[PDB]
Amino acid sequence: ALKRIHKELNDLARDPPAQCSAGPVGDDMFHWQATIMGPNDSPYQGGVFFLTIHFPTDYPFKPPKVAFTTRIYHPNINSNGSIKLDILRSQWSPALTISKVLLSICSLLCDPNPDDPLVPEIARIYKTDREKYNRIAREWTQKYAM
Amino acid sequence: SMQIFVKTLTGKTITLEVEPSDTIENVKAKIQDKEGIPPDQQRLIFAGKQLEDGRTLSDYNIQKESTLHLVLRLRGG
Amino acid sequence: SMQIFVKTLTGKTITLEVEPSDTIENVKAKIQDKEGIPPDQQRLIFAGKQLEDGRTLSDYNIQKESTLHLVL
Amino acid sequence: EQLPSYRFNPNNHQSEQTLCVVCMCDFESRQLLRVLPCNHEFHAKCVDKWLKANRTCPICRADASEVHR
Ligand SMILES: [Zn+2]
Ligand SMILES: [Zn+2]
């Protein structure tokens, strides 16, 4: 696992994405911290969201554990920052680097699944009162992420 | 007529010849020709958002020299 | 002596000449010289962490050709 | 486990793929590569480990126990 994780630390250093940043905490290559910039032209715009990443000892044969530390309003992310997303579970592939995972998570923010949600109340608001959803997501971004 | 870049699932970057009017569907077909990944499994990301089939590079303000990120098809839940 | 890069989400990338011993405050002063952004408006991020003024680049394992993110 | 395998020749390429996405390391001369029915290639050691627990190509998700027509 560690050779692959070091590669990715190197993949990030040679080709860092504007949208996100990540690296180890306290030189422990299995435990990382990350940031995702909220997408422009969305309720999350201008927000900087922090995440934790724990790589399993069998990475990349199993997915990284990724969770938000920053509170964020979204049907697929709960009050503990847990992210319910297929590529972090059954649909994982070792082809996905942590950079691609973070970009994937960023892309989830504006592409929620409100039909099989992690947070049913938020899903209901998303589908039935979208202007209210947008208002609340923008207000949470301003309060928590800025 | 311009060229953009795609960071593929191999982490390598490839160059595509496109038109601002090309659809995302068209772009995914060009990616398939090089990478052998069906469009159904491709998710393209630019400016932190997925690019939807049916729209055009221009719709997304994708200009020459822009880099698109290819990840795998995903769904929240 | 080395060079590091600083990116804005939508902005271009700028190159700074620094030393491992340079403090974050020093780096912000260097960004101000080039970009005109006052240090108090700058938040720097590297490797998922917000960078603190009193620490140095070496403290963060920032080395030659590292890239930092500037958020305003 | 019977999927095709061959040893990489950098001077003679049987395809356009240079790198194993499981370990993120290059194919090197004489390394045993495994090729799935979708034509994606990997180090045998790397992808065989993935295929012990999973049926799918890391790159395209194609089922490696089925033929892709
Ligand atoms: Zn390998
Ligand atoms: Zn495949």
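Since chain A takes its numbers from Swiss-Prot, the residues it shows come out as 2-147.
Technique stated in the header: X-ray crystallography, 1.5 Å.
Placement of Cβ uses the backbone N, Cα and C atoms for every residue, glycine included.
Per Swiss-Prot, the features are:
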type    : residues              : note
MUTAGEN : A:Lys63 to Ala or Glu : Strongly reduced interaction with CNTO4
MUTAGEN : A:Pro64 to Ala        : Abolishes histone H3 ubiquitination and decreases interaction with PHF7
MUTAGEN : A:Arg90 to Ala        : Abolishes histone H3 ubiquitination and decreases interaction with PHF7
MUTAGEN : A:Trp93 to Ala        : Abolishes histone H3 ubiquitination and decreases interaction with PHF7
MUTAGEN : A:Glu122 to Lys       : Abolishes histone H3 ubiquitination
MUTAGEN : A:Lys144 to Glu       : Abolishes histone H3 ubiquitination
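Scoring each of the mutagenesis positions (A:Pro64, A:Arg90, A:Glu122, A:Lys144) by how many neighbouring Cβ atoms lie within 10 Å, the top position goes to A:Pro64. The separation of A:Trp93 (mutagenesis position) from A:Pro64 (mutagenesis position), Cα to Cα, is 6 Å.
Long-range neighbours of A:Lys63 (mutagenesis position) (same chain, six or more residues apart, CB within less than 8 Å of its CB): A:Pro57, A:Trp93. The two recorded residues, A:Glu122 (mutagenesis position) and A:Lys144 (mutagenesis position), have Cα atoms 20 Å apart. Cα to Cα, A:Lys144 (mutagenesis position) and A:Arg90 (mutagenesis position) are separated by 30 Å. Around the Cβ of A:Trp93 (mutagenesis position), a 10 Å sphere holds 20 further Cβ atoms from the protein chains shown.
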